[PDB]
Each structure stands twice: as structure tokens, then as C-alpha cells.
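**Q** Once you've had a glance at the structure underneath, I'll fire off some questions.
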Amino acid sequence: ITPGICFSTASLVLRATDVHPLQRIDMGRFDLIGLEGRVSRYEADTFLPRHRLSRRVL
Amino acid sequence: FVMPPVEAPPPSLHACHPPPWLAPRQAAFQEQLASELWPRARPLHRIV
Amino acid sequence: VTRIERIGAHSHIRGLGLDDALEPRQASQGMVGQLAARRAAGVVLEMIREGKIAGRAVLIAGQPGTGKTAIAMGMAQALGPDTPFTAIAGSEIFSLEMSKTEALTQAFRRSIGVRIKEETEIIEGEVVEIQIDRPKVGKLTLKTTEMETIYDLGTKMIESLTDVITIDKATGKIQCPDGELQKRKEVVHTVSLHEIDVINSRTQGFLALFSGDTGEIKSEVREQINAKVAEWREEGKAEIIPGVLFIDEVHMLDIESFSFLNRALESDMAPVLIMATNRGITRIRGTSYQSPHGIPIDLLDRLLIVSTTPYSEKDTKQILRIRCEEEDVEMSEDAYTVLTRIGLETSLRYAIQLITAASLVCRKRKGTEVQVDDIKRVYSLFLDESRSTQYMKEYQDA
Amino acid sequence: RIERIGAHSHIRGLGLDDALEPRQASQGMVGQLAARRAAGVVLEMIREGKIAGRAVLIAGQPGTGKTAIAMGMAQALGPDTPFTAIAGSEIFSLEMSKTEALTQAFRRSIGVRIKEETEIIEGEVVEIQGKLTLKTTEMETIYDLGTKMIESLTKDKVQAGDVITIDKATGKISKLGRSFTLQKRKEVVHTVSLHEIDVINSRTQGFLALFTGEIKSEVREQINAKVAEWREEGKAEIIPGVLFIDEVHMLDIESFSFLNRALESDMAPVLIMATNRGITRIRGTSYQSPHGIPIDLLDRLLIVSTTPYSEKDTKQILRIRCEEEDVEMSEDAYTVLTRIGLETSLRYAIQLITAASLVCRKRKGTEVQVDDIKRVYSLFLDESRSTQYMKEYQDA
Amino acid sequence: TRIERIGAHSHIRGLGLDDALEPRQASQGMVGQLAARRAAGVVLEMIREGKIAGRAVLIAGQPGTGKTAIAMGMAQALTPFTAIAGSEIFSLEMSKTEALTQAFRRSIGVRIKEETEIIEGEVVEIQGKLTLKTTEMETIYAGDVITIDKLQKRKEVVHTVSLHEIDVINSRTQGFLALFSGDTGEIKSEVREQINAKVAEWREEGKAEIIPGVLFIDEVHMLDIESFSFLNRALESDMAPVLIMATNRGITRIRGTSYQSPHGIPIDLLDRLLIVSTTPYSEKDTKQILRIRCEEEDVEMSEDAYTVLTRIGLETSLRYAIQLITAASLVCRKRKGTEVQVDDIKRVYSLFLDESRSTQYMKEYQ
Amino acid sequence: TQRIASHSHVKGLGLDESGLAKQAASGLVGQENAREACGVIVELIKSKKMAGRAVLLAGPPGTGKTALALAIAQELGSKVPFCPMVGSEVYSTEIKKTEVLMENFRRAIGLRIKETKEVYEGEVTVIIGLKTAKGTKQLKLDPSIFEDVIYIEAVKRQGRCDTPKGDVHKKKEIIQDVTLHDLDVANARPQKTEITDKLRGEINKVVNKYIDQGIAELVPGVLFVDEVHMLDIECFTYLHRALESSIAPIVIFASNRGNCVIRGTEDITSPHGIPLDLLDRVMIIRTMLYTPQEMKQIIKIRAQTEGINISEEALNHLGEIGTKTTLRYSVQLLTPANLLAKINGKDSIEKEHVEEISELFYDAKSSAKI
Amino acid sequence: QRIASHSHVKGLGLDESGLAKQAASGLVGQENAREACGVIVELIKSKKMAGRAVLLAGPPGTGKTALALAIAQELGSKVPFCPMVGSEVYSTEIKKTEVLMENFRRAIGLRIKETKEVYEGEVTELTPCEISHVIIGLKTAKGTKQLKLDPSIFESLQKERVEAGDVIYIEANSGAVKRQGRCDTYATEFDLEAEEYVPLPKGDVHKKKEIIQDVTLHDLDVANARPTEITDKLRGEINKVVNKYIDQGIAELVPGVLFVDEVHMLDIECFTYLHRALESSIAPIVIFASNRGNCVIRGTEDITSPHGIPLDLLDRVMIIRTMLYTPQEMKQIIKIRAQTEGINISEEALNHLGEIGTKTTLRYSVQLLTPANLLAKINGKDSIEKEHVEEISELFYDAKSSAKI
């Protein structure tokens, strides 16, 4: 015997609370990585496209 | 030789139940189906 | 023929007899007796149905066997539909998996209810073997006894089709009166604060119908949920309804639940709860210090004690008459006198246990009236608590 | 096969005759007439296959051999019959309950013999790339293979010439095939233990039947119903087994009340209870009781007391320990060894014999010197000497 | 306004001693306690040398001598330090043996020198042939970043890793158990033998080295006998960090048993503790440490107020007199004055009270 | 024949049609007041109208209340469920203390369900043509089932070998009996603690929907509860709410000791280990005291039932040794005396055989004297 | 408005000079305790002192919970206030030390107002024509725009149903929340598409929204531990990243304030972790409350200590005395409930209710104030008379009359 119980009804107020536009995070903290010394290389790789895109616009 | 050991199952069995929706729902309603479609190849070949 | 809800011990009553001027009667809605308890129950019921204050404890107590649980049963029967009534005991919160504080705040979550008014559209009709396949909408014709409708189908509705098929606004579901299919519906639905469990973890149905969850996530369930249910408050949307909690066996409960009840009633979302107490002076558990009532002063100052009086000769025979009216087999007037003398000398539940056996002896007799010798033989064969005390002089084991 | 002989493995069986009379020099067990007489009665009652479920307790002084008689019953019990020795302290678990462990102890000692029929053909295999040819003593026959037999031969690294057995269920047997580098009925009666209740409840069978509360509700009932159905259709009978309970006086009264009603069922095997001391209070209550056991369990069981040892019986046990451990003794050391063993325990005398044999084989001599065993006895102390020589007040 | 600004007795930086290990009367640290700070300097030099193992030092005295300040001074003057309480090892998922073992093994540090060869950068190919979006070099043998381990660089990395390699060997992945406590009682042979063999091979190959740690266990007046039986082997083990026990109560009955012993310890741990007793503060020492603590939150006092504050702190507790200047600075700020008075500290003493004031006034018992 | 059954001498209660309790009837000879008390209880169970009543049994240890409950369970048969439980079974480590007494009232109540189902007996061909001895029919088959008869409810392979007659579609009426706790476990475990809103709310409503019309049939059960004098006071607290319910079936309690101390308070004494609030809510049944004539009669009936014919002198010895120390010792003297008679070759048992067996085995009072 | 048990608390009434008014925000009494709690709320608002402890010593039934609520209302919503019941510590699966430490982490919080631009999705710009380069337009009620997005966002796009008429919310960290069925999809007046029918999302493309948000560190620990914390690796990493966030100039730390009730009913191991963990330099301020007096500390069975607090815990804690009152102001306090209730009372019924309040306790009269107004509403009286209160004093009994009977 595989009997069937009818589905328990719910309301529309329940799930639509935990959510909204945005603004609830900070940064990716739990992401293991090394780059011991390459920090300045990623710094240079962030400073250079500023000047690159400014030369592309102007 | 598991032939005689496993006898008849208990005579009652139910299934799962998705609760109804009468409002706006297309988000999780379509990522829960995707997250159920992720384990269709992973429980394959279990030798049982 | 056979149903689940049978005639039990406290199931013979069908509500609580109250009036507009709060004047109790001698026999109203099954409950007979306890006038001051009737007035106190009417005052606390009108105070709960008013719904202004929140976080109040009203205790009732007295001698064991005066029909104190039946007063709360009549309050719960005459409470009304669409109102959550939670009846817990002093032993339900004791669990080796979850904590007693988590179980008590889960009962507090079960107490307060939310009434939500919505309007849906439900389409009904009979399906006549349609939708020629993929080369994939096809058609759909429904038939009624007034007018038929002929039209096409949709795209994503082909999965449910793989007999009246009632489909809501959502994906789908599973003689007939007629009308337009675009029936619009209002569904006043009652939620027993299940908004926490639906987002607290995934697969909310297996955690909502049966338990297995741990202690709920702190700093997410008490401030955020309260702020959001305040956001759904006073904007034309749903409004909360404080339910009725009924607690049993408080005088043998731990002191930690007492300390939690000392500060749980002072919160904002605190339902009006009532509790029962049977024994008198009983030492509290956890410590070796004796105290009256089984409850310390720090909680007795936060509640009100309503004492109950025992029954008399005139009320006991009225209870016997209304239980004979509830049952089928009648008795003889001398047997009513003997049963009244038994109910006066002994407890009332002992007479309830005797009258069912007397009705079964009358069914063995295949008659409609219990005689005197039948209930005399039932009283002779069946012993009592005060009767079997003198038979324990043999010193059989210790 | 290298297993050291323990303190209870020095005997082989129990002394039994046609009239069931206890002997003195029979199979290493000396004396103890009435307790071994009752042990022979209940051993014949077990081996007859008539009833099971009577609670027998063995009481007496500490050191009379209350444990070795259980090993003598278990060795003389016979092969293909389960024996399980459990103390009180094993079922004190924090993961499972006491009653569930006692039901495991009860259902473990019930063996089920199941008969099966197969066919096994033995002969020389010649493979032709394919088909096979069996060269046997009876006939030399070429067989044509189907579909699953060729697959079963190709999944394994099958070498031609070895013995390949073809069963009804097509199960290969590779026994002694790499040592150099119709047969109608083989009735196999296999013995299983009834630990398959969680196999009914749960789904896994590999990790489950080897090393877990298992749906008590209606799990044992269906197993007992199918056991009753097998008992009819004479396909499966049932033999009992012996469950020894060691030092039951250290057990709670709740397990006692559970055993008072779990013994009345038909699935209750024979159990032999051990109790050492006399007046001992029950752990859990405040009232005293004889044998550490309340009146309810005392009405259920029977008590057999052990007679203390005599002088000649002690000398014969020391002679058995002399002839068993390959220790050649002198004739002047038996009186001194009996004088030591009379004032102390017998196992301390066994340890004295063992240490004297160690010192004598360090000397590499054949005979045991009286001065040697005197020096070994003077090297160590006793329990009364541990009471006496600690009078210096070393601690608080 | 950063996270730690001021708390309990921790304002001094480092510990203050000399070349002859003699404390001064006006220097860094506290004022007084010559023998206690001298023995603390001796055992801290023993920690800095690291010759033997199994050094358990007990500190005792009257309540109010500041053992926590001495522990923080030895921590700042110190290498992995760890200060635990008496209830952190008392857990429910773990036992009283595994949690104390994990508290012991956490202070041990390992310095690892690892030299790797890394060829990193941006792609400029696909389909096999490797070049860059370079500044420097070419010669094959778009936009994504690929790093290949054996431009080309031999990088040397120093790692300071605790013994939580035992956490990562038993685990399957390194993401789950590296953020919380972990599992139940694991294979102790895997903890002892394989770890000791692989660290011995790392010592023989000269790749990594080990350093011990310090564990400060405060309030050891209450402790179950399971830990006292565990410390018989823990102090007599092959390797163990140094332990500093702090016991405040003199005679206290051990919970679970019924005995009368000093410091709540049995005879087995009695001869295993280097016991250092203290001395309560005098008039000049209390006045000088009040002069030190006036420089904490930049609070100046009048001349006639130090005598009143020391007179209150002598009869009552010292920490009450430390809190009096904080409770009076707000009243002085609301007064709009740059100097406190006698009436201010008398008003603060009338507002806030101590145990000696509340002892007499609780005679109601209603 | 399965000889192991302990209390065995029972055919029923032995109650006559006129209400009188016959003495020499149905094996259990004696205890007339208990049989006349349980004659009302079996009518209460059979009528299926009133439920939620407690029957407490009291007396000395060894009056046969377990045989009385077995007689009630054999009068009711296999139709009415019978759930035995002792007081030590409710205690566990991972299972909470208030879980077994909650699930006893669900495992006691049964429901008869009659369902009509189909079987497709197709042989060989996702489109699977089911070949029978009548014809071939194609069916649309689900993508879930990939790997003779099948299981069509909501896939057994093979079944034959020639390289199975019947129609393509069939029907059959399966009639089974399912308990409510099996329904609860199937709800909790798809293809343990039960949450209240499902166990009380939805399951009762769907069982009403099955009874709702013709289909099923509700049958109450009998819950036998032994070892109540050493049960925890929190279980008593839950039992007070259990008796104050209309959905609870009949529960028969059994008490053993005379007076005890309630586990949980450990200071107050109480008769039969039960507090006054629970002892007021039970029906007291008291057993009688044995006589040596009825003792010799029941020993003779047990011996004639099992396997043994005994002469008069050994029956007198059994009656004397049962009058002195223990009735169950006289029960246990039957089988070793038969074994001694089989060893010596005697077809019966004389006085010397039971004398030697009583010399070998000891008593409880005799062990207390030593 | 659903008024709770006590709603008199709206302030504490402290002036600039530092005096205590006689009647301010319904908190009549204890001017010495008023100044003593003004000092500690000034210590909280000064943001310089962390690691202190406050005990409120008094008889049972004075109303120190209202004083702590007045502290919380003077602080308001800036300072996080999380009260803890003493029965919230005795957990079954989580140890008590971790519960107290997580409460200490619930105390400490920060505030780092920031920004976040919204994108909101066009209707149909499924253009995978490069995968590195995806062109997605936007059709809002204000108008239409276009944007180029790197391949990812698109990898989140093919995971969900991207059809004709959908919503695409794109966050700053590639957080995509999508819907289906918008604008218009009523082509041939056909059946259900089974989607969400929403009207036009009025609003422009480029807003610049600014939100001040208070973030607790325990929510941060829960969000970072999952995809009992280690006190060598996890919380030190949290301390380092909060130090970096406040040195770069992003977040602003606020002090932590806790309030614990029934402190003496805790275990002694909770005490020896409590007065060890408040000795840290990062410890928040916790106002402790002792309910009853001289009893036995839990776990000792022989040690006698006042207020159920050991000698190591009773030290280094400020103590504020809260004594009893005078009866002649009790009828004032009832009046404070009357303006809270909204129904005016008479003059003689106030006298009888004050007599009942000075008979046994004030809380009995406060609880009997509600059925007096209830029977006044039932019988039809616009005010509470003396007959209703003299009847409800005899109908409902206290604990003293229950112990007398």
C-alpha cells in the first residue's frame, strides 16, 4: 500500500521575506590562496588598465 | 548470498511533497529543479 | 460506522456555556458546576478574544478530580475556528535531541497565529483527450452543461499532462457545478508561524511536518523575523492573532523553564498562556529546597492563582444525568441513588468507570435499564484506591 | 594456529558417561560433583533439542571454578552450535540502550540451519576459442556456452586446465588453481545467526552485518512470522545456543525487569548467570537483596552452589598444571606447592608455577628446586600481604 | 576606536626586567613582586632556551594580585602563546581527554621552508604552444591566466603552521574542518606514530623545524579528576609544551569526590608544580600603580584625591579603586572641569558600592 | 511442535455463555474474580465504542496476569492488534524518553485497507510492447524506469524462458492491515520523533478520508504495559495527557511490587509505585491467593499438557515443595526429572527421581539460609 | 498598537547638569540608581571603555528590567542590545562556553555604509556573439539602454530560463536573480504560461543607492564558517580583516552591550569562563541581574555565597542598589498605566486599587488593572468604579491567599 496524503497548503507571505534588491555582503573571505609576493603584481595589473582605458577614451 | 535474508518490506510507503504556490515564484522554483538535475549522473552505477 | 473521534473522558462536552452578561447556568454546554471558575474562564476568554494585551499568565488549580481539565477543554471547543490552540504538557519539552528552551519557544511559535487574506483563480473543467503532439501546444476544449470553450494550450504545461483537472495560477495540481472558469477566490489562510522553517533550511516540508531539526539559527529568527512581520503589519496586509497555550503539570517542572517564563512574558510577541497545577506543597526539581505550590515566588508574582471548589451532592447527580444523556443505556432510580452515593463517597471518575461496566452488564442482559444487582456486582468485583489500601497488609514485596 | 593456552583452555570438554555420572580424572576437571551433575543435566537438555529458556545461576566462594565450568560446557557443547559469553559491563553503552543490547544478545544465540541444493562438476577444462571440454573420470564431454558464461570467463583471468565449477546460479570457484606456478546433489546445510533484523530494517548489508538501533517496531515480528512459516514448510528449523552472563550483580534493575519478561517468549535461548558475592545492594535502588538480585528475578532463576576444593583435588589440579605446561617438577615440591596453594588462591599458584618455570629455564635445568620456588614465592606477595605490608601510611 | 583599546589588567608593553633579572621600582610592568617577577623571568628564559619539557609552574596568592597582568606580560615579552580557561576543554561533542589534547598540541609551531618553481601569466595561444602577453620573453614550445608548477621564478616561502596537519590528514578536504573544531576521537596511532615519523624525516632532511609553545591555564581551583589522571601521562610524555597553572583558592573540595587537599590537587600533581606565592601591595606600591593607571585615559587628579583613592582601595578591593577613576571621569566631564575634586570621588563612592558595603545592608531576608 | 512457550496452558478464558466462570475449563483453572472482571473488558474491546480506559493489575508475583493477557489476546485473535511493552523498553540514549509512549498509541490502532490494482504480464520487446497470449499493446513508458511481470502502482524482469499467459491489463483487490505508526514511519521515511502537526493533524484527516467513504475500516488495539511501578514521573506526566484523550485505545497496566519509591522524586513512597493522580485514573484488579489443591491441580495440568505423566507420590512431593518454597520450582522440577527417568529407563517418574533432583538443585529460601 | 506587558519605557530622563527628575517617562523612584545608570550609559556612549560589568542588587520585584529597557531606549537603535535569558545557556548539542562566546560576539558590531548599482534586465538580449562578450539590452518604463557583460553573468544566465519576457537582477558580485514572464505575453489569447504576472517596473536605469547597515560579527562568523570556532585561525582572521576594513576607512565599530537575567542560576564552569573571558581587552560590557539572594552555587553543594555569585565573579563588578518604595506614589504608577491604557479611571477606584497594591505587592494591582477595565467594558461603564475592583480583588487570589487556603 502506497497511500496518498493531500498537499498542505501555504501562503504567499512565507518565502518572500528573506530577499531584496542587494547590499548584504562584503567580500570573498573564505577563498584559500597563496600569491605570496605577487600582491604587487596584481596591484600593477589593476593600476595599468586605468591608464589604458584613459588613453582609449582620450 | 542475499536472497533469503531480505524479506518483504513494511506495507506502507509515502513519497515527497512540494508545497503549493499561488503567488510569484520562478526563481528557486527553477533552481531547485536544476539542483535536483545535478545528482542524476552521480548516483548512477552504485552496484546495488 | 467506526470513527476516530470516539466518546472519551472529556469529549462529552460540546463547548462552554457563556452569556452576554456573563451569568453562568446550572447546566450549559455539557459543563456542570464550578461557578467562580466559569466566571474566571469567561473573563480570560473575553480578554483573549479582545486581543489588546500580550504576555499574561493565568493559573488555575485545586483538588485533583474537580473537572479542571474539562474547563480548558470547553474553552478550546468554544474558542472558534481559524484560531490556533496549543495544548502542551510539562514533559513534552524534555528531549535528549533538542533543548527544553528551544521546545518551549517552539510551542510559543505554535501559539501565535497569522490570518492571511488572499485572492486566487481556480480553473475547473473536464478534459476530453486533446493535444495532438509535437509537430507543441495543440488545443484544449473544456465542456460544461451550459457552454463549452474552445482554445489552445500553453508551452510549459505539457509536463503536467504526462477527470477534472484543477489548475491554479502556479504550475499545477490534480457532478461539477457550472460557472466561468476564471473563478476568483479568497483564501483566509492560517499560518502557525511557519515562516521561520521555510527559509531556515532547505527541504522545508520534511522539517515542517515531522521534526529532526536542531536549535534554530540565532540572530536570524528572533530579530529579523520580528522586523519583517512588523513590515507585513499595519499596511493593509495580514495581522497576527495571539493564540491560547495550555500547559499541564507545572509543579514538577525544572527551575530553568521557570526562569525562562519569568522573562518570556515580558517580550513583545508573547501569547497569553494558561497553566494547570494539581499538587500543593511539593519540592521543586533541580534543588533540594522546599517551597509551597511547587512554583517559586518569582513566577507566582507574574501569574494569578484561581482556586477551584469540590463538587456537592446536587452537582454530582446532574453530571451523572448528563452523562446518561450522552450515553445510551439508562438506569433505575435506585441504581441512580446508589451511583450518587458512590460518587459522593468516592471520586467521580470511579463512577464513570463503573457506569460503563454497568452498561456492558446491561448489554449482556440485553436490556435497556441497569438494575441494582448489576451495579452491585460491578462494585463488588471492581476495587478502588481507598478499597485496596486495606488489602496491602500481607507485605508481599518492598 | 599459534594461540597460547589460557587459564580456561586447559580442559577439553566435560566428564560424561552413559548414566551421566561425574568423574574425577576425566578430561582435566576434578571434583565438584553436584554442580557438574546439574551442568550435565542442563547440557543434555540443550543438546537434546527439547526446550530452551531456563535461567541457571552459579554461586559459591570466589575461586571455586565458576567460569571454567562454563568453558567445559562450551567445549563439550559440540560443533555448529553458537556460544556467546557477555558480561554486565559490555551492554553499558552510550550509543545504544540496555534492552536493545539484551535483545541482540538473545537473538544472536539462535542459529538457523538452511538447506540448499546446487551442482558442482569437477574435471579438466580444455578451452577452444568459445567452448569448453570437460575431461572427467566419468565422461569426456564438450559443452556449448551461451551468453553469460563467456562473459564470466572473460571478466576473470581464467587459465585453462584448472578446475572450473559450473553452478545453478553460475558462480565460479577458484580454489587451488595456481599451486604449481552430472553430480546431481550437493546438499549444503549452512548455519546462519539471526542478526539480520536491521537487514530487514536498513538497506546496506556489507557494513551492517559485521560491525545501531534497528526499527524495533514490527521488525522482529515479520522475522518471527517468516521463521514460523519456514518452520512449517520444513525448509528451515532452528537450533538454540548458550548465552553466558558474567557477573550479573553489577547490572541495573531495569535490565532485570526487562529480562523477567523477555525470557517468557519462544525466542529465548538458554542463559547461564554468574554471581560471586552474597549480600550486595542493587545499583540504582536503596534496599539490599541477596546475590545482588531482587525477588522478581530470584523467583525466575534457580541457584546451584559450588563446593569448595579439597586437598587431594587441589593436588590433582596441580598435577594437571604440571603435565600441561611442560614443567617437570620434583617430588619434594608437591607438598610445599600444596601448602602455598592452600593459604592463597589457585591462580596465584598457577602464576607461581609459571614464574618458577621461567626461573628454572633461565637456569636451564630439568627439575624444580624447592629453594627455587621458595625464592620465587619470597620475591612476590599476596593480597593479604598487600593489605599487611602497606601499613606505612604512604597516602591519604 | 579599534577593537582592543582598554580592558582588564593589560596596559604595559612586554615584561620589565634587567640583565641581572631584577625588576625596578619605576619601569615597565607592575610595581613590586620581586620574587614572582624574578621567577617569571627565569621560566621565560627557560622557554626562550627550550632545553627540556614538562615544566609546570603554579602561581598562587591572595585575590587581587593580578595574575592576569603577569600572564599578559609574559605573553607580550615572548612563538605561539595560548591562554585557555578551565571550561573550554569541557565540551559535549568532544570528551575531556580529546579537547585537552587539542589544547596541548595547538601551541606547537612548525617553521617550513619551501622552494617552488612557478611559471605564471597570461595566455596568447591555445590549440599547446606556450608564450605570454609578455614584457620579457617569447619562443613557443586569449586573455586567461594560467599558472604552471614543476615567467619562471624559484619562490621561497616560509610557513608558520601549527599541528593542525593532524586535522588535514584525517580529513577528506581542507575546507570544512579547517574552520571549526572537528570530529570525535580519531585514530591515536595516526596522531602519534605517522606524525612523529614524518616530522623526524623532515628534521633529517632539513626542510622544517619545530618550536614549542606556552599554555596558560587560569582558575584551576575547579577541575575533575579525569584531567588530574591525564596530567600524569601528559607531563611524562615524549613531548609537551610548557604549562602555567593559576590557582586562586587554597582549600577546595574536588567536584565528584570528597577530599581535603591544598589547591584542589592530588599528591600526583603536588610535586610537579613550581609553586610561586605572592605578596599583597603596600601603601607606596598601590599609590604608584594608581599614578601609572592615571595615564591610561588621560585623566588628571588633584593632590588630595590620591590619598582618598588609596584609602578606599586599601580597605576595599583594588579593582574597585581602579574603576572609581573611570566612574568619576564622566562626572568630571559633565562638571566641565579639567581637575577632579574630593566631593567628586566621595559622590562616586556614595553611588557605587562594594561587597563590604552590601554585607551589612542585606539583613532584610524577605 | 514448538515446546518453548513458558505460560502455555491456555485455550481462552473459559467463561461460559451464562456469565459464570467455569473452574475446570480452558487450562487456566482458578482466578474467578479476574475472569469475571475481564469478561467486561473483552466486551469493551469487542464493542469498539468506548476507549481510553486504564486497567491496573495487582497481586503477588506469580499469579498469571501474563497468561490472563495472553488469554485475552487469543480470544481477540489476529484481528484485534495486541502491543506488549515493559517499563524498561521506553528508555534509550538517542531516542528521547517521550517517544515510545507516544508511538504505542499509533502502533496499537490498525486500519483495514482494500485497494484495487493492476498487473501487466507482458513478455519481451521508451516504448515497450507488452506481449501476452491474447495480443500486443504499446504503452508510453516513463524515463525513470530504464533498467516477466512489472510493478505498476504509481518492474520485475524475466519470469520465463523459452528462447506466462493472461490478459494485458488485470485487476485484483489487496486487503491489508496497516498500523498508524507504520503510516507515521512511512511519512517520515520516503522511498524516530514524529512532529505533532502531522501525526495528529493530517494523518487523522486522511484516515477519515479513507473511512470517509466505504473503503477502509478502523480497528482499535490493546496496549499491554508492564513494569509501571518503576516508570519515570515524566512518562507519568505524558500518560496523564494520554488517558485524557479520545483517540487512545484500551491500555491494560500491570504492577508487581506492593509499595515503591517513584523514580524521579526519590523521596516519597507510594503503593504499587504509582502516584495518586494516576492511581485515581485506573481500574484496580486484585488477584487471589493460591491453595495447595489448586496448586497440585495446575501442576498436574501443566505436566499432562507438556509431555509427562506423573504418579501420585511424586505429585505429592511436587505439591509439598510448591507449598514450602516456590511454585515455579515445582514447575522447573518437571523436565530434569523426565531426563533422569529417560537416563534410568523409567517410563514414569517416581518419588526417588524428584527426591534426587530436589537434592541436586537448590531453592531461593534455601540459598538465603546458607 | 498591541501594547505589551510594560510599555511605559520611552526614556530615562537625564538632564545636562546631571540631576534626576521625580517623574520622567514613567520611572518614578531611585534617583541614586538613576545617576548610577546615567554614569554607565555615558560610559557606553563615550565608546572608550570595554570590559566592564554591572550588577543590579535588589529584592525580587523592584523593576530593574524596566531600568535595562530604559538603558536600551536611551541608546536606541545605534547600539545593539541583545538580552539573554539564563535558560538560553543550557543547550544539548552546543557547549555552554561556545554559547556565551557567541553571545559576546553578538554584542560586538560594526556599521559600514556602502553602495550598490542595480541593473534589472531588459527583456530579451540573449546575444552570445563572440564566449567572452555578451550584449544585453534593457527596456524599462523610463527607456532602453545596453550593456556588455563578461562571460560569467552569461554562465549564470543559461543556468536559469532566459526566454521572451524575463527579469534579470544583476548585483555587483555577479549575483543574478531571475524571473520569467513579464511585460507582455498574451499572443493568441491562449492558456496559462504559468508564470508571474507583474506590471511595469517603473524606475530609471542608473541609481546610486546608499544604505547605512549594522552588521553583527556572529552573522559574519556563521556566513564564513559554513560554505565551535577555532581560537587560533578563524576569529584572528576576522579580527585582522576588521582591522583592515577600519584602517582603510570602510566600517565603523560600535561597542557591545549585553544584559543577562538569572545569572546565579548558571553553572560554575560558566562562571569560570565568564570572569575569565571578561578579563579580555575586547570584552563587551554586560549588565548582570541577580534575582534572589543567599543560596547555593550550582555545582558546589556546600559553598555559601551572597546573591548566588562566587567571590571571583562578585569582584571587579560595579554594583547598583535598587531598594523598595513608599506606598504614597503607588497610585501614581497605576496612573502611568492609565494613560497607557487610554481609558480614564475615577478617584476612589484608584484609592482602592492602591490599597490592594500596598496590601501585598504592586504587580498584583497592575495585573488586576486589566480585568477591571474588561468588566467596565462588559457592564457598559465608561470608567472603572470601586465595585468592579473590590469584586476582582475577591474573585482572583494571589499566592498568599492560595497558601493560606
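Quick note: numbers on chain C are straight from Swiss-Prot, i.e. 16-150, 157-183, 191-202, 226-449, in order.
Note: Cβ is positioned from N, Cα and C throughout, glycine not excepted.
Residues annotated as ATP binding site in Swiss-Prot: C:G77, C:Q78, C:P79, C:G80, C:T81, C:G82, C:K83, C:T84. In Swiss-Prot, the entry for mutagenesis C:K83 to M states: No effect on interaction with NOPCHAP1. The structure shown retains the original residue. Recorded in Swiss-Prot as a mutagenesis result, C:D299 to N carries the remark: Abolishes ATPase activity. Quoted from Swiss-Prot for the published mutagenesis C:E300 to Q: Reduces ATPase activity. Decreases interaction with NOPCHAP1. No effect on formation of RUVBL1-RUVBL2 heteromeric complex.
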**Q** On a count of neighbouring CB atoms within 10 A, which of the mutagenesis positions C:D299, C:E300 is highest?
**A** C:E300
**Q** Sub-8 Å Cβ contact with chain F: please pick out which of the recorded positions C:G77, C:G82, C:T84, C:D299, C:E300 have it.
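**A** Listed recorded positions passing the 8 Å Cβ cut to F: C:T84, C:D299, C:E300.
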**Q** Among C:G77, C:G80, C:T81, C:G82, C:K83, all listed as recorded positions, which has the most CB atoms within 10 Å of its CB?
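**A** By the 10 Å Cβ neighbour count, C:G82 comes out on top.
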**Q** Would you list the other residues of this chain near ATP - those whose C-beta lies within 8 angstroms of the C-beta centroid of C:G77, C:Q78, C:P79, C:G80, C:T81, C:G82, C:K83, C:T84 - in sequence order?
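**A** Here the non-site neighbours turn out to be C:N329, C:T359.
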**Q** Looking at the mutagenesis positions C:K83, C:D299, C:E300, whose Cα is closest in space to that of C:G77 (ATP binding site)?
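**A** Checked the mutagenesis positions C:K83, C:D299, C:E300; minimum Cα distance to C:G77 (ATP binding site) goes to C:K83.
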**Q** Round to the nearest Å and give the CA-to-CA distance linking C:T81 (ATP binding site) with C:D299 (mutagenesis position).
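**A** Distance between the two Cα atoms comes out at 15 Å.
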**Q** Rounded to an integer, what is the Cα-Cα distance in Å between C:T84 (ATP binding site) and C:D299 (mutagenesis position)?
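**A** Roughly 9 Å, rounded to the nearest whole number.
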**Q** Cα distance, C:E300 (mutagenesis position) to C:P79 (ATP binding site), nearest Å?
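**A** Distance between the two Cα atoms comes out at 12 Å.
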**Q** I want to verify one value. Collapsing DSSP to three states, which class is C:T84 (ATP binding site)?
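**A** Going by the DSSP assignment, C:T84 (ATP binding site) falls within a helical segment, counted as helix.
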**Q** For C:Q78 (ATP binding site), just count the other CB atoms lying within 10 A of its CB, please.
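**A** Taking every protein chain into account, the count is 13.
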**Q** I need the CA-to-CA distance for C:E300 (mutagenesis position) versus C:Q78 (ATP binding site), whole Å please.
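**A** Cα-Cα, rounded: 13 Å.
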**Q** Neighbour count first, Cβ atoms within 10 Å, every protein chain included; then name which of C:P79, C:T84 tops the list of binding-site residues.
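**A** Result for the most crowded candidate: C:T84.
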**Q** Cα-Cα separation of C:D299 (mutagenesis position) and C:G82 (ATP binding site), in Å?
**A** 14
